[PDB]
Amino acid sequence: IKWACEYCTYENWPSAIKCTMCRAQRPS
Amino acid sequence: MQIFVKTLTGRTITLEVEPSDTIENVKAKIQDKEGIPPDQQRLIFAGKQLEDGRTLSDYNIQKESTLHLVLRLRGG
Ligand SMILES: [Zn+2]
């Protein structure tokens, strides 16, 4: 159930509170 | 063909690319217009990071597609 970031398309892992790529925050 | 690269600020740049071009070549095309070193930039398509080795045709990039550009300067 990977989540995609709001600012860049990159899909991250559920455990990650921040995207690895553009260092954005977890969406509400 | 031409494709569009979308920065994080929401700005969009267009690039004259051929399917046989490698991702490495694309980041150089970006370097031509934006002036940023291809190693400090990374491209995202379909929620995945693009590797410099493979070409667009391998990643199924087609005419008027959209790529996302993220910049990260070396922090040492
Ligand atoms: Zn992101």
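Note that chain A carries Swiss-Prot numbering, so the residues on display, from first to last, are 6-33.
Per the header: X-ray crystallography, 3.4 Å.
Quick reminder: no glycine exception, Cβ is built from N, Cα and C everywhere.
Swiss-Prot has this to say about the protein:
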type	residues	note
MUTAGEN	A:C10 to A	Abolishes the binding to ubiquitin chains but not the deubiquitinating activity; when associated with 14-LV-15; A-90; 94-LV-95; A-155 and 159-LV-160
BINDING	A:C10, A:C13, A:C24, A:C27	Zn(2+) 1 binding site
MUTAGEN	A:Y12 to A	Does not affect binding to 'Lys-29'- and 'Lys-33'-linked ubiquitin
MUTAGEN	A:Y15 to F	Strongly reduced binding to 'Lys-29'- and 'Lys-33'-linked ubiquitin
MUTAGEN	A:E16 to A	Does not affect binding to 'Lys-29'- and 'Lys-33'-linked ubiquitin
MUTAGEN	A:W18 to A	Abolished binding to 'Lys-33'-linked diubiquitin
MUTAGEN	A:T25 to A	Does not affect binding to 'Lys-29'- and 'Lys-33'-linked ubiquitin
MUTAGEN	A:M26 to A	Abolished binding to 'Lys-29'- and 'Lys-33'-linked ubiquitin
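Listed recorded positions: A:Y12, A:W18, A:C24, A:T25, A:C27. Those with a CB under 8 Å from a CB in chain B, in sequence order: A:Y12, A:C27. The number of other CB atoms found within 10 A of the CB of A:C24 (Zn(2+) 1 binding site), across every protein chain shown, is 22. Cβ neighbour count within 10 Å across all protein chains ranks A:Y15 highest among the mutagenesis positions A:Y12, A:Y15, A:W18. Under 6 Å, Cβ to nearest atom of ligand 1: this is the test, and of the mutagenesis positions A:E16, A:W18, A:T25 it is passed by none. Proximity note: of the listed recorded positions (A:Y12, A:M26, A:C27), none has a CA within 10 Å of the CA of A:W18 (mutagenesis position). When the alpha carbons of A:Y15 (mutagenesis position) and A:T25 (mutagenesis position) are compared, the span between them is 8 angstrom. Around the Cβ of A:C27 (Zn(2+) 1 binding site), 20 further Cβ atoms fall within 10 Å across all displayed protein chains. Reduced to three states, the DSSP call for A:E16 (mutagenesis position) is strand.
Annotated pair A:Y12 (mutagenesis position) and A:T25 (mutagenesis position), C-alpha to C-alpha distance, rounded: 12 Å. Sequence-distant neighbours of A:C10 (mutagenesis position) (same chain, 6+ apart, CB under 8 A from its CB) are A:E16, A:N17, A:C24, A:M26, A:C27, A:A29, A:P32. Sequence-distant contacts of A:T25 (mutagenesis position), defined by Cβ-Cβ distance under 8 angstroms and a gap of at least six in the same chain, are A:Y15, A:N17. Note on A:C13 (Zn(2+) 1 binding site): other Cβ atoms within 10 Å of its Cβ, all shown chains, come to 23.
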